[PDB]
Amino acid sequence: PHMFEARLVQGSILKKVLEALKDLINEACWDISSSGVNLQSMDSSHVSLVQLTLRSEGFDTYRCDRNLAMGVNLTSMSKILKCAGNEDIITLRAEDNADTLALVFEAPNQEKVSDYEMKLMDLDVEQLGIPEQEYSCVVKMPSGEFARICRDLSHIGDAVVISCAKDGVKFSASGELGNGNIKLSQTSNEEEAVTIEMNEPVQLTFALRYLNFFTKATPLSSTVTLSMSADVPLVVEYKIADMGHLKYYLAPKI
Amino acid sequence: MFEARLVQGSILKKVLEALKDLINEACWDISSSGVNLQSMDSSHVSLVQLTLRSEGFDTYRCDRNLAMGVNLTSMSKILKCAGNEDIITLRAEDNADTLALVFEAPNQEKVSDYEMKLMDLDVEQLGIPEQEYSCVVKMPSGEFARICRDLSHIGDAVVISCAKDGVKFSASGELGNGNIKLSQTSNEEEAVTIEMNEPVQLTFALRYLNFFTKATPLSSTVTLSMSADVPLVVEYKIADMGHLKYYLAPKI
Amino acid sequence: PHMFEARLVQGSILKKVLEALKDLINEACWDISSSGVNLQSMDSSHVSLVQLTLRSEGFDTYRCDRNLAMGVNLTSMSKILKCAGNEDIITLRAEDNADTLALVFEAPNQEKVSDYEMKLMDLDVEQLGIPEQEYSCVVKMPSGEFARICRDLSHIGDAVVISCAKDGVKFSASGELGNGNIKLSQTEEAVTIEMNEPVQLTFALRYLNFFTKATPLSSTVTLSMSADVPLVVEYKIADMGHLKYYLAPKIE
Amino acid sequence: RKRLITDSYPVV
Amino acid sequence: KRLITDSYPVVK
Amino acid sequence: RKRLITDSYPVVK
């Protein structure tokens, strides 16, 4: 009794989720309930926050008797998920007062099963709360294009200015080599679209080194959404299959 | 005059890549019956044994048996100058300080000749009695390499447990522990087959198993032979011409 | 108004040019005129020289109303051109009222436009005149083959002896491991030899392996040789011009 | 110094 | 630590 | 001493 178990057929979702977290967040609390898996954590600088949601429905079987909170070293967990093949069925199992998580990997079409037992840890955890927000500008664009832009501008400077207007969205940086602007225009013609919805024009400045951690989520989705308003953190959102999302929040520079 | 022509030159490339990280230098015993090489690693925890029989060669001549002391890093660098579809010829004289390697590009007018300097070696040779092992596992080489790679993220040693129905590989460390269970398949070279006499459980250093898996490209299957308190044998067959056997002493 | 503007639909040419220069030359002067873009620089040792020609007529649009000499850090420019896609169309432009080079990259059919402004620098450089001359031996060969030969022999020694005769060309090196010779017979996939007289010269392989970084610009390379004179290694940039490297022969 | 996430979205 | 020579002695 | 490009090609500028 008081036992969590969840079976995910696309084990690679979970491998990719941990590669998209482990370099930004060392260790976090996984909040498990009957609605699903929730994770919320600031990086140690408190400049950025990550929000992961995986709904119960995404799992091929899912049981959560009692709510629980597992403290996980994300680096430890990423190392264990590297022993899963990309098409393994992955089961997570935990007892409600347990010091360990069990991970079972079933190789598809093959009599091979792997079992790992990972030690948990106890974790102090601030609870942040983000309210409902109307964003002055929302940009949907290919995830590969955003990853390219953040990588390329990081060779020009440490900071990017993001401007949204009617024409479209512009990304700018400058440094000791010179200056760069990249302009994406709204696409007239599904995945390849750049879509801008804006109420008021916005211009914010952000640290490129954090954006380059966010784009480690690029394998989870072929698109990304950027949401911006004049005095508040940027949101960068990647959708995960049809079962949830990974959201990155980043405080603007000054 | 020793001269051996191998049309599938990629076999020799693969054999040097399988040896050069485990062994620095070794004596090549060359005779009418083929090429043999035996060598412990510098720590004496492992031994490798290679045979390439004269019959696997497209052409083979050996007028008098030779012993050629070779720096395997040096021969490995020279064989990287050969293409994967090159015909490779080895040539030596009785009284030569030097092994000649000739690489013929198969569908091109290109020929490479290298002269490799030999060295003076004196080797500890071991006598290994033929024996009947308690457990002999045959499995896919890719699977074994993958198991050894994955478990070395968990610990430095692997416990290999062999029973009638399957083989289990286990490791423990600061993260936690892990167990990988392969069942005997009743259903090719994706088979997992086991000949048992007694169950056996032994522990081995993953550092050495990971060196042995550099042989994976020579064969789609590998065999593990195990008995209590006796070294593991890991064997890769080479085409029709011989084998690479690796021995590893169990841990304390 | 823009006093220099050049639009290049095959922008990947400029990406490849900068990858072929930046490891050999740190900073160079781009000489821009109404007939095109020229660059010449010796490496810091003065043992080699590079000469680039891009003719105004190979650009899809080209305008230049005065001679410019733009001093460029080729590592900075390389970093900027890595922000261009391989299918992008690249415009270079310089206004008289600036001391920057502007680059514009247009993805085609996708509306993404990038503009960079690159800081220039002041460079006082000596220019060398190349005596027009005919060569004892001219070898035309696949660029990938040449790159492969220079790479392999650099694991054997630091100098290559190039022997050329009517029938073929030989490349030789010697070092602590032993020695090696690669022989190519006369046959895009061809090896052709125009020879007036046999030549035998020695060159430093370290420099040849900087030169072969231009391999992506062309499927063929041309080697021109005569006694006592620098080797010329030439990559044609189809529909535009060429990149030529010169290397002084090595003594003892 | 730096603007922080907690400057817009405080702890609860 | 156990060595190969503990099972198969050197012999020449 | 080492052979240089300048041993064959004149300065012109």
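All residue numbers given for chain D refer to Swiss-Prot; the residues shown span 3-14 in order.
We read in the header that X-ray crystallography, 2.1 Å was used to get this structure.
Heads up, the Cβ atoms here are built off N, Cα and C, so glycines get one too.
Same-chain residues at least 6 positions away in sequence with a Cβ under 8 Å from that of D:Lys4 (mutagenesis position) are not found in this chain. In this structure, D:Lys4 (mutagenesis position) belongs to neither helix nor strand by DSSP; it is coil. For the mutagenesis result D:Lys4 to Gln, the note given in Swiss-Prot is No effect on PCNA binding, nor on degradation after UV irradiation; when associated with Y-10. No effect on PCNA binding, but normal degradation after UV irradiation; when associated with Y-10 and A-15.
The mutagenesis experiment D:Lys4 to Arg is recorded by Swiss-Prot, whose note states: No effect on ubiquitination. Loss of ubiquitination, when associated with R-15, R-25, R-74 and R-89.
The note that Swiss-Prot attaches to the published mutagenesis D:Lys4 to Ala is: No effect on PCNA binding.
For D:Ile7 (mutagenesis position), the Cβ neighbour count at a 10 Å cut-off comes to 22, with all displayed protein chains included. Quoted from Swiss-Prot, the note on the mutagenesis of D:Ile7 to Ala is: Complete loss of PCNA binding; when associated with 10-AA-11.
According to Swiss-Prot, the mutagenesis experiment D:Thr8 to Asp carries this note: Complete loss of PCNA binding. Note on D:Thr8 (mutagenesis position): other Cβ atoms within 10 Å of its Cβ, all shown chains, come to 15.
One mutagenesis experiment catalogued in Swiss-Prot, D:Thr8 to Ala, is accompanied by this note: Strongly increased stability following UV irradiation; when associated with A-9.
The Cβ of D:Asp9 (mutagenesis position) lies under 8 Å from the Cβ of no residue that sits 6+ residues away along the same chain. For the mutagenesis experiment D:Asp9 to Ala, the note given by Swiss-Prot reads: Strongly increased stability following UV irradiation; when associated with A-8.
Record note (Swiss-Prot) on the mutagenesis of D:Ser10 to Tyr: No effect on PCNA binding, nor on degradation after UV irradiation; when associated with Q-4. No effect on PCNA binding, but normal degradation after UV irradiation with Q-4 and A-15. Within 10 Å of the C-beta atom of D:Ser10 (mutagenesis position) sit 17 other C-beta atoms, taking all shown protein chains into account. Secondary structure from DSSP puts D:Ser10 (mutagenesis position) in coil.
Checking the mutagenesis positions D:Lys4, D:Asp9, D:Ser10 against chain F with a Cβ-Cβ cut-off under 8 Å leaves no residue at all.
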